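Trainee: There's a structure below that I have some questions on.
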Amino acid sequence: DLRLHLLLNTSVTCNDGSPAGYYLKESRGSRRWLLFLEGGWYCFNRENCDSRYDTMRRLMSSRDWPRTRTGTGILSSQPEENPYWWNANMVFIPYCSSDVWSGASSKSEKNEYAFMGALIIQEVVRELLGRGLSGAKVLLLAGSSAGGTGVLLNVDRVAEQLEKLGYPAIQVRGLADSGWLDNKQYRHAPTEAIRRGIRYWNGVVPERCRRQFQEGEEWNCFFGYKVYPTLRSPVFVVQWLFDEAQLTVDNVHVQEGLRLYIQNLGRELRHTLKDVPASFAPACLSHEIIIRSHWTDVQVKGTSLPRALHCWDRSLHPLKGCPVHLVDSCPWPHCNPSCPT
Ligand SMILES: NNC(=O)c1ccccc1OCc1ccccc1
Ligand SMILES: *[C@@H]1O[C@H](CO)[C@@H](O)[C@H](O)[C@H]1NC(C)=O
């Protein structure tokens, strides 16, 4: 169990103005810290956010949060469930800002909701330095789905924040799960929601990416294959080749037209990962993995995800029999026998 702490700075809030927070389980014999960003889509105007507040309120408010959560997958403290970092300090940061962790706007007389995702991450980091983070050797910022995209948008800002606060020894790294294409749909734009959303959230993107695409075009930096090349921090990318959220937005739910569509989608995703040295991309139809309890089951070319992350740690001290770049080449969902059921 990880125990809830509401932010001491009550001006950093969820959508409805309630305090944001984090769940923490300390491991005093470890100098490794895992900060995990939750996912869960987003909302991009008043009417769409009002609907989310009726039936997804825990993703917009802390008023009903439980005092504990069970750590699972990479957040589990059992060696059998988590071969990678079972002894780390564990942090789960709930997603209550509906802004893909990009926002920096407070509730006010002209804003019905606050969108503070980028500031929530910084304040969590700030308050953890008083509870042990000051002695860390590695800070791994991880996340799934919208939280995976949030890793890509925030990992270099966390690095910069610790540098400016006087902590040069903490190595900041990223792990982005299921947050990696602005492709043509199979049937008939989803990118327009992101464009409109950034403007609604006062959303912020990494500076080098901002400078490449310039004003009005920051939505491009929400797409992994465009923002990843601008990042300095080491980032490991986990992405199913046939991601279910990607297929949903593409309006896919088999004859030749769809067969070619699906095969091209896998081809394109594999192409964008060619020059990503730390990555894990199985040929499966699925979504998310790193906090699922059976995340140890899937393998690419005989290597599990916990093993690949361990090999990544070793590389940041090619390695013999301990690979870090693992991308399926077979071209159809579940041609990898270890895919989830
Ligand atoms: N669940 N998905 C997210 O959170 C997300 C995060 C970053 C960028 C877009 C996202 O979805 C919208 C979308 C997905 C695929 C193609 C176009 C648009
Ligand atoms: C509280 O957070 C707000 C919003 O980020 C910031 O303006 C302010 O400096 C913070 N207060 C303190 C005491 O750090």
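Chain A residue numbers are taken from Swiss-Prot; in order, the displayed residues are 88-267, 269-276, 286-350, 356-419, 428-451.
Quick reminder: no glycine exception, Cβ is built from N, Cα and C everywhere.
What Swiss-Prot notes for the published mutagenesis of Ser232 to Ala is this: Abolishes enzyme activity. Unable to mediate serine depalmitoleoylation of WNT proteins. Per Swiss-Prot, active site, charge relay system is recorded for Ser232, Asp340, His389, and the stated evidence type is experimental evidence.
Any idea what these are sitting next to in the structure?
Mentor: Cβ contacts within 10 Å of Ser232 (mutagenesis position), excluding its own Cβ and spanning all protein chains shown: 22. DSSP assigns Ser232 (mutagenesis position) to coil in the three-state reduction, outside any helix or strand.
Same-chain residues at least 6 positions away in sequence with a Cβ under 8 Å from that of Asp340 (active site, charge relay system) are, in sequence order, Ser265, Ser388, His389.
Reduced to three states, the DSSP call for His389 (active site, charge relay system) is coil.
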Trainee: Calculate how many Å lie between the CA atom of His419 and the CA atom of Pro428, with the 8 residues in between left unmodelled, and give a whole number.
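Mentor: Each end of the gap has a Cα atom, and these are 12 Å apart.
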Trainee: Could you tell me, to the nearest whole Å, how far the Cα of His350 is from the Cα of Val356, given 5 unmodelled residues between them?
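Mentor: The gap of 5 missing residues is bridged by a Cα-Cα distance of 10 Å.
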Trainee: Please work out the number of neighbouring Cβ atoms within 10 Å of the Cβ of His389 (active site, charge relay system), leaving out its own Cβ.
Mentor: 19
